[PDB]
Structures are given as structure tokens and as C-alpha cells.
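Before I ask anything, here is the structure I am working with.
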Amino acid sequence: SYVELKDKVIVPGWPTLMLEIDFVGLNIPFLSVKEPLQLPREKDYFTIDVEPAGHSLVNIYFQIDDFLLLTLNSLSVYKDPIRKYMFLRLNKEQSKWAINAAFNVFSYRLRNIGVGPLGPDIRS
Amino acid sequence: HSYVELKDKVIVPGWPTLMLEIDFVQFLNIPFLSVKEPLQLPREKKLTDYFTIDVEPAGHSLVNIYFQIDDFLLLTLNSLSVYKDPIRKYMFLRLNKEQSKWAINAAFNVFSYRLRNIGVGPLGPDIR
Amino acid sequence: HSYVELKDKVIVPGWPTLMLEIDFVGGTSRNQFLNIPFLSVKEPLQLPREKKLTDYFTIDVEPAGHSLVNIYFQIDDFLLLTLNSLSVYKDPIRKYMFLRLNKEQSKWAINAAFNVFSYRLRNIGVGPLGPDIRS
Amino acid sequence: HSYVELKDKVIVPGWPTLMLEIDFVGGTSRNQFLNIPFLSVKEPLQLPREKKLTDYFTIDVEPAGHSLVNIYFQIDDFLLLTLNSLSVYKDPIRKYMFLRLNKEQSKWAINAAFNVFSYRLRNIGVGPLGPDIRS
Amino acid sequence: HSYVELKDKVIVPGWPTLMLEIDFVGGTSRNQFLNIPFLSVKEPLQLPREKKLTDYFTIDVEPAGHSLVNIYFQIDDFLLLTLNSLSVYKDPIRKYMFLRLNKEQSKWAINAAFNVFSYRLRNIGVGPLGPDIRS
Amino acid sequence: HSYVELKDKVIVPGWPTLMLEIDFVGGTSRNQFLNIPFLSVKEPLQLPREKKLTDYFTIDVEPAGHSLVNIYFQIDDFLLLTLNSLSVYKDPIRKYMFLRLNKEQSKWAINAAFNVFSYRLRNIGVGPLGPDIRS
Amino acid sequence: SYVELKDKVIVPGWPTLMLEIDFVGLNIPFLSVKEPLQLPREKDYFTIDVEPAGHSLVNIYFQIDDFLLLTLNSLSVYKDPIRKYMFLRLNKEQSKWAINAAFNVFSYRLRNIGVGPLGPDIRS
Amino acid sequence: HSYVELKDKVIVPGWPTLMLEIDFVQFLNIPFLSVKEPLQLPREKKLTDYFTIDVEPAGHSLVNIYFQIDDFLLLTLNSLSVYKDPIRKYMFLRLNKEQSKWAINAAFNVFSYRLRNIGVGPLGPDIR
Amino acid sequence: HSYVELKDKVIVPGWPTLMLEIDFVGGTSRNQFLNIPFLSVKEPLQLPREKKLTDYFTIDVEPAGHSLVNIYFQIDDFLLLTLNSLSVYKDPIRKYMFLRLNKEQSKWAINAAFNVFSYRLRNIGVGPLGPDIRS
Amino acid sequence: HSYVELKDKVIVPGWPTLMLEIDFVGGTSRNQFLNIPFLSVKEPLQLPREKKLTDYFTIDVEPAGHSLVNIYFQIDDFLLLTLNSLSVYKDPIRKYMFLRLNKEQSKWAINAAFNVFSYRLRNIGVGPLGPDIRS
Amino acid sequence: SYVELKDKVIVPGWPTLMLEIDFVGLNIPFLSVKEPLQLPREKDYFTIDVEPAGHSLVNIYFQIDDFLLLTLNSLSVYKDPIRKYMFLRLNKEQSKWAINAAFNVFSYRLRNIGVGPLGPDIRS
Amino acid sequence: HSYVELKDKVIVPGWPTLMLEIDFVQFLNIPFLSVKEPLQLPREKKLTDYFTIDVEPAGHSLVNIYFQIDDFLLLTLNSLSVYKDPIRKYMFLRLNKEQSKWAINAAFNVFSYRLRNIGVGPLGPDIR
Ligand SMILES: [Cl-]
Ligand SMILES: [Cl-]
Ligand SMILES: [Cl-]
Ligand SMILES: [Cl-]
Ligand SMILES: [Cl-]
Ligand SMILES: [Cl-]
């Protein structure tokens, strides 16, 4: 059964893990992390499934390997939020392109996004 | 006759979908219904003869799509449906803010519409 | 004077629609206009010969939030009366009113710095299920 | 150093406006621009001779969830006292604040990976019914 | 004065067409205009700098039956002469004239209560068989 | 009680108009409305205080063949004397008359199964050349 | 050979039999009747054929069974107008939709249409 | 050259049809000719190379479609025709009131046109 | 005064474009307009409330050859300054200038005998590769 | 009898224009017309009472390569002296000259097999900035 | 190898041989001639190939038979310009329709075009 | 990144062609590249996922089409190319005068684009 990866896993001021979905024919903040995620050079361990949840809503379902589950829980700012089976709810403005592509994913990736000038200061 | 709302519960993650696709006289794609298997009408017969739409405004910014679904399609969609028989003869869908805007700017004038089968994703079966 | 809201209830599905077409200074092309459903009417609005909406109707778009605008207007007496006579909902028009735009509609007003180029009236009828939708 | 929200109440229809204008490095379709009515003011804001806003006003766009983004800012004492003087709602500006982007604006911010190319602050005046709306 | 009919004979297939574009108050959208072929011409109508059709030409739509309208017009001297000089058919324009609309064209005039929003001139050339059609 | 045709001759260009306005229950595309110039009048028609037209004026739409439809009406004595007084063509109104719909109008009437939702009578004034056209 | 069902078979003030054609991808007054046509509960006996007759004209051809031929002749206001093989001429405004559907009929029916307030009075 | 009118006699009830279909730069469908059997040109060859149209106004409200039909198509249409060889090289069709209106509003500007086979109806043979 | 050329260098790929939309008297339809890229800008041009381009800007199309025209213009002080402040290229606008049209653009001006019907401003953003194209 | 080119220098922005207008027998899409600014003039050209231009002015369109075409002309003494008198650039008109068509114009000329149906010469005045442009 | 048929082969005032290409789904001045080309009654001896040469440019390649090569060289105003293998360069305005037809030629021909009123006079 | 111009040398007479076809929101056809053999991507895969365009003005009258070509397509086009490997990741094409005009009037707004194979002509082999 799939558990919701809630908004509280985003903590302003910290760096961000961004999910980035390229559709056939979209960035999503995934996890605030204590430091950048870096796999060893030249190395997926999570599946994504884009599914409709409404007349203009989409959810993203995740299957995350034990290996990446531990690395993410290690790196995460909020405490141990990552489970094996999860989902994110997109809002209508975000769901738009997923709907128009009929949920057909060309490619996805996970990127590190730094913090801006006032970064450490928002953390207090 | 009373127009019943086709609500979001009708879309169930992990199952194939019918997509309502509307062209104004630009292009709306709306997940209409989660179905257990696809939908494919008798030799060369067409949706539009079983399904009437009417776009009207519901306020200063929001718009509704009203529909009359004839008996043959009502029965078929209810059999295919994943959620418990949600199709009534007289229904409406609420368009979102952006979709409403394009409908208003088109003066509610539809060029064409259709229902299309959209298959499930990689983890679909598991999400069920 | 007091500016009273022209509320969404004034639009009644199943009836013809009096639309406000607003054209903003700037923009991309002539496909850019903001159409606002203004009032549901029993019959189309028709104006005296040689008159246009601008002869009876002053508008003013103003911000109401960080991504919201309102459209304020002053309606001359003749139009106020014609509009109350035509309205499906009982006599909703007052001299001084405003329409709340939503965030999608407001974007266009805000990006033009509230500067209206022109505006005019349109009458839109009802679709094939219209009588049925009224009941 | 906790950041206070600059809320909608600080925009008062009928009065001049200070507009915050942000453009991102990409993450936006071609003709989408980010303009935010920032503060209703009693009279225009003027900076002193050759002084770029970036000297008094710092911004940082950051995600607050999977969908929503806030714009955090640090305003120096000069501009703070000036804006609080010009403001219509009573002294709402603090040194450390944030402004909530709407869902659409948040998606452009997210798709731009929060990368700001430039920002600015502009005076926009009131419309023909402005003085009347105030009352 | 006597209003004389501008008859259909004044349109001569094979030649360029001076068109009257009429926009009525109300209506559905900006794709709604009534185009009337006005006169076949030897060359396009060109007007003096800064002048438009409305500076030389007053129109008045009036009903002529239960589903017929006529368009009456008064043509200023300069345009009357330019038009007779350009006309393919020999000198048909008089100061005071009317065009009979048919029942299809009249519908649009009638539904707007004869209220013209604006009007202007267009020049339309001849198609690939045009010279051949002249003979 | 034989019904007399109200013919086109009763519409005289240059003079004000009484417009008969009918809308059917369906049997019409969205933006098609049924407006019929009914009588040219020397001055506007006013009803007395709070008196709905349906009290003086009865209508019945009926087919006259496979394609054409007539609108039959019964006009009470007050309105008849009033319309005959205001009329420009000499006393053409009788108690029992019909009006022929055109082919298009007849098709909307036929497709609506002759079902009238409401009807009304409206004053429309004359255009800028009106007084001149009369003569 | 097919005989024209003329306009004189429509007599104002009387109730109407309406032919109603639904095209794939249109009401027509058919016959004025002395009283409503009612078949016995749960019960076609006429064929229609929509054929072009001009660059913007269509005709409707009818084959009517002996049974319905007699019932219609019984019910008709004008005297015994119904023959076995007939046609109606549509005008251009009526032919429009028949032409745009390439004469492809989804369904047809015959409906009773009452008369309005001034009904009996127009008959005199 | 003299342009001859293609009149309504050319459309004979009960037979298959060629439909002229015109798109302006909305959509005109015009029964063009009653044919004894369909029409289907040589491998991958196209009508437009044998058939030139020119829409022009004939008055303040009516419009005509003028056409030049090249020899190969002239012969073929005359062989297929039901009425006695009515196709000449230079002809015109009169558009109706509504069709005229859309032509005028399009400034006589055609995007595309074509000839399409349309089969007979149920009683067709009998009506012949 | 001296009319100085507003040269092509003033357009800088990668930045938003201030466009001049010009509508000529005559022509075929309302799809006929001549769009001229006028100046690349750091942000969209926004004008004061109730003002349009025509309130600050006079144009004059004149021939410069057998198939070339130039567009001359006089820019009022307020717009000159707003434009120099917005321009990507350093302060290019002077009070009196001209744009060279090429032979394709000139054709439309020439066929209208240089007679402008109306004109207005449009702001066009940058496409998906825009930031990258700037470098 | 060698033909001299009438070059672009003879068109001087800011001054009235004589326009050469040619239409071919076919070889042109419907709405393409051939207008050529011919000579800038200090004041309009008038012909004497009932005298068709063809009496003073002869033209011959001929190819000068696979792509380019010239318009050759023979101008009689009266018109030559008159045009040289009116001209702004000093006496540029000779008895035998040619004018180069541009690539587009040359293609219409080539596709029309150089067949001219008629030609004419028209006065076009100057725009609102005309006197100022001259200087 | 194909040789360019240059513009100098067009001499104003003389009559013209016009190449005329009709595209599937364009006139070109070919040769100024001393007198009209006329083949004997009821009688191609040249191939054309429309090829792209640029993002909006097309060239026309010619293969001309010995027979037509001699007749053309005989008739030509400029001296003996015709070789067996040649090409013409079109400009962008001329290339337009060739590009939009994807270089697919429905038919080509060679036509005689006379000279205008000032014809003999431009030759001097 | 520096945008390199795809110049006319890249089009070599006598060889098949790829045609860039652009639709604005009218229709541009541009010979893009001379290829030694056609181009035909893997089962049901689409150009648009390997190829980004951006139309921008370069002056008061001329317009450029800028493009980012992804690695898979870069390698394929360079292998097929007749001229010596001319495809770089970041390039631009100059539109002609007329093409520029339609781009400007469309406000640089592309509806769709594609690459199409166009075969050689009769004398093609010989011209090589
Ligand atoms: Cl208006
Ligand atoms: Cl974009
Ligand atoms: Cl005008
Ligand atoms: Cl409808
Ligand atoms: Cl403007
Ligand atoms: Cl054409």
C-alpha cells in the first residue's frame, strides 16, 4: 500500500531534491536534503508511475529500493520520511502537462537544487 | 431534469481511463472515467450519436460542461466503470480555472469532442 | 459611494449570457482578450442607435491582493434600468459595483498594469441542453 | 530572524500600487511574466539618485512543499521606513518577510528551479474611479 | 432627398471588389462581421492620408420588411467622384443611396437592432480565372 | 374570424420600429434569435402602468406546409387602436392576423415544434439619416 | 413511381404529425391529423430515403405499408392524401443538415404535435 | 470563354453522388454531380491538378463558384454522369444565400477543395 | 530636425520584444496587419492608465525607393525615457527616428498608399532557448 | 535610344509621390497588386482636360535574366518637361528609361508572361510629419 | 557535369523562350530567341530535374538532346549558349512553390513569348 | 552556449532531403539537410523529444530559428548527412524575408514542427 509523501518533507532554506519528469510529445520538489545526493560515478532504483486522480488532478506513485530508501532517509531534513511505496499529489496547474501527454513519461530524473542568498537565515 | 455532478471519485488511480477531449471553435483533455477495460463501439458507430454536451458558465469565472448520455452508452460506461455505476443520464463536469477561461473565450462553442482510451502505467496493477 | 459586489449568483446556467469583452494595452496578439460573463439575461442586450457600452459604463480594474484584481464600474441610469429589466436574477444591478476576478483572470489584468485598451458587450445564447438545464 | 507573511490585506483597491516584478531564468512558456501587486501606497516610491533596488531589497525564492513556493525578502532600514511611510494599510513592512506565490506562479518558480534573473519595483497609478473607490 | 438603389449590376465578376466591412453592436465574438460586396473597381480604393471610410460616408441600416433591411448611405463629394472614377460599371454612385440586403444578411442587422459598432473598407482582388471570367 | 396577413408594406424605412421578439424552447443553435420588425411607428409604444403584453396580445405558431410557418395573433381592442394610431402605414392592424416566417425562421419554428417560451414587443429608434430617408 | 406529398396536406390549426430525422455524426411537418396517431403499445411500416435533388436541395422518399397508409388516410384532415410511394421536397435551409451528414440517417420517427391557444379558431 | 451554369438537373435522385467539399481560409458541401458508379483516379493522382476553382461575387449578396475542368476529368465525369453529358470545360455553380455569406466573409479565399463519392440510399434503385 | 535610424542592432535575440502592430487602411481582412519588431526590452512596456501608444507616438510612413518605405516617428518625452530605461541595447531612442522596412514589409505600406488605419504596442516574451541564446 | 535607369535616389522621403500602378493579365495570386513609388514631386501632377496617360506614356515589360524584369518606358515631351518641373530630385526624367522590378515583382511579371492589362499614375500626398522629414 | 545557363542568355527586346513548370498538388525565362521555336506538328527532348540548393533556394537541372541542343543554339540571340547538361539558379521568391510542392513536377513545357511595343527599340 | 549557423552548403543537389516543416499558431517548408538515405526513428519514437526550436527576431525584419539537437539525433543526422558532419548541438537557421514576415505576424509562436523525408528527382544520381 502506497503512503503519501507529505509537504512537510519540504523545509524552506535547505537544499532541494527535485523530481524532473519529461513527457512524451515538469519539475517537482521532492525532498529537502541536508547535503547533495550523489551516487557513485556512472550509475535507476526508483520507479515512477504518473496516474490520474481527478478530472484535472494527477498523482505520482513511487517504488523506492532499499538502497535509495536508506540514502534518502540519511540525507533528509525532516526525519526518516521515505518508505518503499509512496505518492505525491500534484495540484491542477502541475497536473496539466501530465494530462495532455496522457501520462506518457519520456524520461525522469532527480536533481540537486541549491539554496539562495537568504538560505541559512530562513532555517532560523 | 436534475443534472448530477461527475465528481473526482470516479477517477481511480491504477486503472485505464477514458479521456474526454474537447475542441473549441483551444484543446481540453479531461480524465472522464476510470474503466476496467477499454471501450470500443460497434462496427463504425460513433460516440457523438449517444452523447450530447452543453458548455455553460456558472459564475463570473467558472464554467460547467453539461451532458446527456443516451441509454446504450450509459449502460456500457457503467459496466466498464471501476467506481460503482456513477454514470447518470443528466450530468455535469466542473472545468478548472484555466479550462473555464478558454471555454469563456471560445463563447462556449465546441467544434468537436470525443472519448479516448488511455492505458495504465508501470505500477498500475500494484496501485489497485 | 459604496461599491457593491456583483456576485456569481447573477449567472444562471440555462440562460443567455451578457459578456464583457475587455482588451488590455500591450499583450501578445489580437487573440488576447479577457471575456467576463457579466449577467444572465432573458433576452439580448440591445443599445440605442449609435451608442456603445462605453457611453453608459466606466470601468476601473484595481488590485485586491497579491494575485487578485477587482473590476469596479459605474453604470449610467439608462443601462442600470435596461439591465435590471433584462436580468434573470431579480434586479441585481446598482450604480456602483465590482466583479471579483479569480487568479487566472486577474493575471491578464495585472500583466497589463490594469490598463484597459477598449471594452464592449457581447450576447451569447444557450446550447442544446439549455431549457432542460433551467429545470 | 523569523520571516513574517506580507498578506493580501496590504493591497487596498483605489490607491496607487507598487508592483514587484520577477523574471526567472527559463521554466516559463514564452509570454508568461511574474508581476505581483506588492503594496498599496498613498504616493509613488522614489529611490535616491543612482541607487539600484538590489542595494536595499534582497530576495530568495524557495519551495514550501511539493507545489507551493514563497518569496522571502530582507528589506534594509531606509526602504522599510520609506515603504511604511507611503503604505496605506498601517506599517505592515518588517525587515524579514515572505510572500506566498499562487499555484500557477509557484509552478513557474519550481520549473525555473527558483533561479531569478532580475527583479524590480514599479509604480502603477490608479484608474478613473480610483478616488471614488477609496471611499 | 431621393435615395437611389445601388443595384446588384454594379458587381461584375472578374474584377476587384470593394467590400464594406460592418461590425454591429453586440454579437458573439470578433469573427462576427457583415461583409458586403459594395462595388467592382478597376483598381483598389485608396484614401487620403489619415482618412478612413467613416470620414466620407454615413450609413444607416433600416428595416424594409419583416426580415429585410436596407443600408442607406450619404456619400461625401470626394468619395462619390473617386468611386465613379474607379467603378467598372459606368458611374453608378450618387450622393444618396441604399443597398438591399437579402434575408440572410439582414438577420445580423436585425438582431443588433440596426446598431452599427464600426465599419471600414477592404479591397479584394480577383482569383486565378478572373481575366477569363471578364470575357 | 379569418386571419389577415400583416404584410411587409407596413414597414416603412426611416421611421421608428416596433420589434416582435420570440424565443422558442430549443429547436435552435445557440446564437440564433428570432427578431421581427413588426410595425413602423411615428412614435414609441408605451403600455400603461404594470401591464404585461400577454394581456393584450396573443400568439400561436403553426405550420402552413412542410417548410413554412405562420405566426397567428389575436390583438385586443386597446392595443389595436393604439398601434393603428402610432402606425405609419394607414391602419393596417386587425384583431386576427398572421405573419409569415421566412424559410430559415420557419425551420427554427419547426425544429422547436412551435413551442414558444416568451415573446415581447420593443421600440427601436431610427438612425442618423432617418428623418432624411422618410422624405 | 413516387408521388409528391404536397403542402396542402398541412392545414393550420389542426394537430400535426411531425417527421423527425436524426442524422449520423431535423423536424418536418408531415400531415395534419384529425386526432393523434397512436399505434398499439410496444410496436416500422414506412421506409425513408434522403436523396439529393439539387446543389443545395434534398427530397425525402417514402415507402408506406398498406396498414399505415390506411391509418394515415383515416386520420388526415385533407382528404386521403397518402399513397404507397411518395416524396416531400425540402427547401435549402432544411436540406442543409441532410447534405452535411451525406444523407446518412441515424434514426427517424413520427411524433404528434398539438395545436396552440388559437387552434380551433384558425380552423374557421 | 463563356462560363456555363451547372444546374440542378444534373442531380438525379436515387443515384450515387459526387460531393464538392470546400474549405475557406467555414465548410461547404455541395452535391456536384449524380454518377452511375464511383470515381477513383489513377494510382496516387489528385483532382486539384485537373480542376481549378475561382469564387467571385455576383451581386451585393450572392456568390458564384467558377471552374475550369481539364480534359481528362471532363471526359471521366461525362462518362460517369447520369444526366446527359453536362460537364463543359468552363462552368459555374451558384451558391445559396448562406453559402454566399460564408464565401464573402472569407473574402473568396479557398484553403482546399475536393470531390468525394457518396453512396445511394435504401430506396435508391427503386427511385431510379 | 534630424531623423536618426533605429537600426537592426537594437533587436537582440534572447530578450523580450516590443512589437509595433500597424493596421493599414484597405486590405483584405482583419488577419492583415504589419507587425514590426521595434525594440528588445528587459521587461514589458507598460503605459499609464488610460493611455495608448498613439498618445505618445506619431508615425508617418514614407517611400524611400521604388519598393522601399521608411517609417518615421516622433516620440514624446515620457515614452522616449521609458523606452531608453527598458532597452537592452544602450539608450538607442531619440525623439525623431525612422525604421527601414525591407521590400517584403514595404509592399503592404505601398499598397495602402502609406495610409495607416491604427497602430498599437504588443509585448512578446522569449522562447524555451532564450536565456541560452543571450549567451 | 539607349534606356536610362530611373533609380531610387529620385524618391525623397517627406515629399508627395507619383505612384505607378500596373496590373497584369493573371500570373498573380488574388490580392497581390503592383504599386511602384515612381517620382517624389513638389506638387501634384495634373493631366489636361480629357487626356488619357497612354497618350504621353508608353511601357514595355521585358525580362533581363532568368529572374529579373525591367519596365521600359517612352515618355513624350510634354509629360517629361512637366515631371522634370514637378520633380524634387533635379531633372531625372529622360525620354527612354527603365525601372528595375524587385525579385517578387519580377516573378509576378514573369508568371504573367509580361502581359499588361492597364497602367496608371496617381498622386499620393504626405503624412503628418512630411514637412518636418524634408528638413 | 552540368554547366550554368547564365542570365546573359536573356537579351531584352527579343522574344523569349519560357520554361513553364506546373507542380503537383511557375514560369522561368529560358532563352531569348531570334525567332519562335516551332517543332513539326504533333511532336520531349529535354529532361528537367528540380533540386534544392539551399534552405529556400532551388536549381533546375537540364538534360538536352543533340537535336534540341542544335535547334536552340541556332535560334538563340546570345551565341551558342546551350550545352547538353545545364542548370538555372532560381531565387528565393521563385523557389517558393517548388519547395512547397516538394519538387514534384506535374508537367513542364516550353512556350514562345513575343515582345512588347518598344521591342525592336530596346535592341538598340 | 554558442549557436552555429546551418548554412546552405548543407543542401547538396541530387540527394534526398530532410524537410523541416513548421506550423505557426502559416506553413513553413525548409530544406533542412541533404541525406544519403532516409531517416526513420525507432518503433513509435518522435522527433520532438530529440529536437527543440526557438524562433526569435534578429532585426526589424529578419527572424532566426534556433535549435537544440539532442545527442541521439545529432549522431544520426551526421551519419546520414551528405556534407561533412554539419550538425552541432546548438544551431540556427535564417528565415528568408517572406518566412520572417509570417513568423513575426505569428508572434514567433509555433504550433507544431517536423522533419520529413523527400526523395530525389529523375536526374538526381547523375547530378551527384
Ligand atoms: Cl459595445
Ligand atoms: Cl514557449
Ligand atoms: Cl476604412
Ligand atoms: Cl448549438
Ligand atoms: Cl497601445
Ligand atoms: Cl489566388
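So for chain C, numbering is Swiss-Prot's, and the shown residues are 5-139, in order.
Recorded method for this deposit: X-ray crystallography, 2.4 Å.
Every residue gets a Cβ built from N, Cα and C, even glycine.
For reference, Swiss-Prot lists these features for the protein:
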BINDING   C:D64, C:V65, C:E66, C:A117  GMP binding site
VARIANT   C:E108 to D  In strain: Isolate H1 and Isolate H2
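I'm curious about the neighbourhood of these features; can you describe it?
Non-local neighbourhood of C:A117 (GMP binding site): C:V29, each in the same chain, at least six residues away, with C-beta under 8 Å from its C-beta. In three-state terms derived from DSSP, C:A117 (GMP binding site) belongs to neither a helical nor a strand segment and is classed as coil.
DSSP gives C:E108 (variant position) a helix state. Here the Cβ of C:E108 (variant position) has 19 other Cβ atoms within 10 Å, regardless of which shown protein chain they belong to.
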Rounded to a whole number, how many Å is the Cα of C:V65 (GMP binding site) away from the Cα of C:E108 (variant position)?
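Cα of C:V65 (GMP binding site) to Cα of C:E108 (variant position) measures 15 Å after rounding.
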Tell me the coarse DSSP state (helix, strand, coil) of C:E66 (GMP binding site).
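Where C:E66 (GMP binding site) sits, the three-state DSSP reduction gives strand.
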Using Cβ atoms only, which of the recorded positions C:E66, C:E108, C:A117 are under 8 Å from chain I?
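Cβ contacts with I, in sequence order: C:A117.
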Of C:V65, C:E66, C:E108, listed here as recorded positions, which sit with their C-beta under 8 angstroms from a C-beta of chain B?
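Near chain B, the qualifying recorded positions are C:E108.
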If you skip the near sequence neighbours and keep only those at least six away, which residues in the chain come within under 8 angstroms of C:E66 (GMP binding site), Cβ to Cβ?
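In sequence order, C:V73, C:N74, C:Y76, C:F118 meet the Cβ cut-off.
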Counting across all protein chains shown, how many other Cβ atoms sit within 10 Å of the Cβ of C:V65 (GMP binding site)?
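Neighbour count, Cβ to Cβ under the 10 Å cut-off: 29.
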